[PDB]
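Peer 1: My questions all concern the structure below.
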Amino acid sequence: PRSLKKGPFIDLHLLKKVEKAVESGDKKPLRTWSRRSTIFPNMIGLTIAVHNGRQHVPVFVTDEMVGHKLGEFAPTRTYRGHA
Amino acid sequence: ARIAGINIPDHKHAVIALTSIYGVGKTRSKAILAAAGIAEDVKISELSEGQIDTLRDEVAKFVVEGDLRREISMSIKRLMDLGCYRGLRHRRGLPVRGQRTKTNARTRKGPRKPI
Amino acid sequence: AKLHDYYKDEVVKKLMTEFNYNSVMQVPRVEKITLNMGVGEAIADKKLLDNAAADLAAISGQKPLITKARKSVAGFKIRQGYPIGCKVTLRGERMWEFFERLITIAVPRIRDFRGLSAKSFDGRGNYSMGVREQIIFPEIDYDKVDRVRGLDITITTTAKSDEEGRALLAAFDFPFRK
Amino acid sequence: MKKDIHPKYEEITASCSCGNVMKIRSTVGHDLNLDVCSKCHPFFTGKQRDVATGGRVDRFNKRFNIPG
RNA sequence: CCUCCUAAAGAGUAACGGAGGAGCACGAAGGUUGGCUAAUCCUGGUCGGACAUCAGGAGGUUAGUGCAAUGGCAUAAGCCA
RNA sequence: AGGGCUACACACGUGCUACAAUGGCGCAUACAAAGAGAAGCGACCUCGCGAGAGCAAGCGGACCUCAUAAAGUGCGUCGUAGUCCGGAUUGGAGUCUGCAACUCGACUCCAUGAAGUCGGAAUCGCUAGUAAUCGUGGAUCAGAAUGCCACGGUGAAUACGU
Ligand SMILES: [Mg+2]
Ligand SMILES: [Mg+2]
Ligand SMILES: [Mg+2]
Ligand SMILES: [Mg+2]
Ligand SMILES: [Mg+2]
Ligand SMILES: [Mg+2]
Ligand SMILES: [Mg+2]
Ligand SMILES: [Mg+2]
Ligand SMILES: [Zn+2]
C-alpha cells in the first residue's frame with residue numbers, strides 16, 4: 001500500500017467533482033474512470049459509477065468502504081464457471 | 001498448564017509450549033517470557049504456579065485464541081459482506097493476493113477436481 | 001448446599017418480591033439435574049461406553065444408568081435394546097453441589113465462553129445446555145483421556161413458564177448471554 | 001444412595017489464581033489449583049466487551065490527518 | 001389344519017367364491033409375587049443429522065401381544081424384576 | 001482514459017522449496033572469485049523490532065561504495081514428532097519506488113501454520129574440479145527473478161565392457 005508519509009491518493013477531477021456534489025446535494029451518480037482513488041469520508045451517501053473496462057458500475061458508498069480504492073467494487077473480469 | 005483457555009504441553013520448553021496458543025508465535029512468546037523473567041529453556045512443568053499465574057497474566061494483554069478467531073472471522077466476513085475484490089475471492093475460494101490461478105492455486109482451491 | 005441455603009435464604013424472597021406470588025411455595029425450585037451422554041458408537045466398541053460411563057461417574061457423584069435403544073433404527077444401524085446412552089439424575093444435595101461445581105468451576109472452564117444461551121429453554125421453565133468436552137470438568141485430568149467427549153445437562157425445575165425459569169436461574173447468577 | 005456402587009465423594013478445596021478459596025465435595029480426590037472462577041472470568045466480571053466492527057472513518061483520519 | 005367374509009343378528013351352511021396364514025417357537029417367551037404403562041407429534045438439548053439418547057409437554061392405546069386374521073386384553077392377557 | 005495480456009472445472013513442460021537429525025534453531029567465528037556504479041553506487045553517525053528514513057563522506061573507481069559470502073567450524077538445544085520439520089494460504093499493521101501499487105509490484109513486522117514423512121507407469125542430467133550443493137554479481141530495469149548470463153567455496157561415486 002501507499003506510504004502514510006505521502007497521504008492517501010485521490011484523483012483531482014473526482015475530488016473536485018465530489019466536493020461540488022457534496023456542496024450542491026447532487027444525487028446523480030458520479031461518473032468516473034478513476035479506480036485508483038482512495039475513498040474519503042466525504043463520499044458517504046453518494047453513488048459512484050466507477051469504470052471497469054466496458055461500463056460504469058454504480059457503487060453506493062457506505063461507512064465500511066473508507067480507505068479502499070474505487071476499483072475494488074468494480075470487478076473487471078467476468079467469470080461464470082467453466083462447465 | 002492452562003494458559004488462556006487451552007492446555008499448554010508440559011513436556012516442552014516454555015517458548016514452544018507457549019506458541020501452542022492461537023495468537024502467540026515464537027517472538028510474541030519470547031516477549032512474554034522476557035517480560036516474565038523466566039528462561040525460555042526451562043520446561044513449563046519445572047516452574048512454579050506463581051510463574052504460571054504471571055505467564056497467564058501477561059498472555060492476557062494479547063488478544064488471543066477465541067477472541068482472535070472472532071476478530072479474524074469478522075474481518076473476513078466484513079470483506080465478504082462488503083463485496084470488494086478480496087471479498088469475492090474469499091467467497092469463491094480463489095487466491096486473494098494476486099497469485100496465479102492457471103496453475104498452483106491448490107491450497108485455496110483444495111484437492112484436484114477432475115472434469 | 002451453599003446454593004440450597006442460598007436458594008432458601010434469598011432466591012425465594014427475591015422471586016416473591018417481583019412475581020407477587022400469593023403463596024410461599026408458588027416460587028420455582030429446581031427439581032432434578034440430568035446428565036446425558038449419547039455415546040452412539042458403542043456398537044462399534046462396547047469399551048468406550050464403559051469409558052463414557054466412567055467419565056460421567058467422575059463428572060457427577062453417582063454411577064450412570066446405561067441406557068438402551070428404545071426402538072430399532074436403520075439409519076444408525078442399531079437394534080432395540082442396544083446400549084447407546086449414559087444417564088444420571090442427581091436430585092438433591094448432590095444436585096445442589098453439582099450446580100455449584102458447574103456454575104463456579106466448569107462453566108468458566110469452557111474454551112471461548114461468550115455465554116450460555118437464554119433461548120435454550122423448552123417453553124416450560126426447564127433448561128438444557130450442551131457441554132462440548134468433559135475436560136471443562138476438573139474431575140478428569142488432561143493426561144488419561146482416550147478421546148474427547150461432551151454431554152448434555154438439563155435442569156428440570158418446578159416453574160410453569162419461560163420467564164419463571166429464566167428468572168430463577170439468574171437468581172443463582174447463571175451466565176446468560178445478555 | 002447405594003453403598004458399594006458409587007464413586008468416592010470427599011470434600012476438597014478449590015483455589016483460584018485470584019485467591020478464591022472454596023469448599024466443595026467432588027470425585028477429584030485431591031486439592032486442586034484451578035485458574036478461572038466465577039469471580040474471575042471476564043464474562044462474569046463484565047470485562048469482555050465486544051469487537052470494534054467499525055470506525056473506518058476514524059481509522060482514515062487517524063492514519064492520515066489530511067486537510068480539506 | 002387355522003382366521004375373516006359369503007352365512008340371511010343362536011348353531012351349521014356350498015362353489016375351480018373373495019382375502020390371508022399354519023406343518024412351529026419358548027426351561028422361558030411357563031407359574032407366582034411386587035411394580036410399571038404405549039404409539040405418534042411438538043419444544044429444548046455436544047457430536048447427532050428426518051430418525052440413537054436426555055428433559056418437559058400434547059396425546060390417550062391411534063401401541064403392544066413370538067408368528068395370519070378375528071375376538072379379547074388397564075384388575076391388563078402388554079412391559080420389568 | 002480505463003480494462004486485458006496476471007482469467008481458471010482441467011492437462012503438460014521447466015524450475016524453486018521441502019518432506020528433515022549428514023538437520024532446524026540460537027550465539028560466536030574462518031576462508032572467496034568475478035562484476036557494477038553519476039537522473040548512479042551511496043558509507044559513518046542518529047532513529048526505527050524490521051523493511052527503511054534523515055544527515056552526509058568518498059567514488060567516474062586496484063583508492064570509495066555495493067559488500068561483515070554461505071555451506072564450514074566451535075558450544076548449546078531440539079530427540080524422530082507432521083515436530084522447534086515445512087512455509088503455502090489468510091487477517092491486521094507498514095516501508096519503498098512510481099503521476100498511480102484495486103485488478104496487478106517487491107519487501108518488512110505481528111499473527112495464521114496448508115500439502116508434504118522421499119513420490120505409479122515412465123523418464124532426465126552427468127566421466128572431474130565433473131555431478132551434487134553453497135553463497136555472490138551482472139544485463140533487462142523507476143520499481144518488479146525461483147528465469148537467464150557469469151563467479152567463486154566445498155566436492156564425490158562410477159566406467160568389467162560393447
Ligand atoms: Mg351366525
Ligand atoms: Mg340366522
Ligand atoms: Mg407369553
Ligand atoms: Mg492505453
Ligand atoms: Mg545441532
Ligand atoms: Mg522452521
Ligand atoms: Mg570497475
Ligand atoms: Mg498429511
Ligand atoms: Zn478467580
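This deposition comes from electron microscopy, 2.2 Å.
Note: Cβ is positioned from N, Cα and C throughout, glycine not excepted.
Annotations for this protein, taken from Swiss-Prot, read as follows:
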type: MUTAGEN; residues: D:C16 to S; note: No Zn(2+) binding
type: BINDING; residues: D:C16; note: Zn(2+) binding site
type: MUTAGEN; residues: D:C18 to S; note: Binds Zn(2+) normally
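Could you place these features in context, so I can see how deep they sit and what lies close by?
Peer 2: In the three-state DSSP reading, D:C16 (mutagenesis position) counts as coil. With a cut-off of 8 Å between CB atoms and residues at least 6 apart in sequence, the same chain places D:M22, D:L34, D:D35, D:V36, D:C37, D:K39, D:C40 near D:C16 (mutagenesis position), listed in sequence order.
The Cβ of D:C18 (mutagenesis position) lies under 8 Å from the Cβ of D:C37, D:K39, D:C40, each of which sits 6+ residues away along the same chain.
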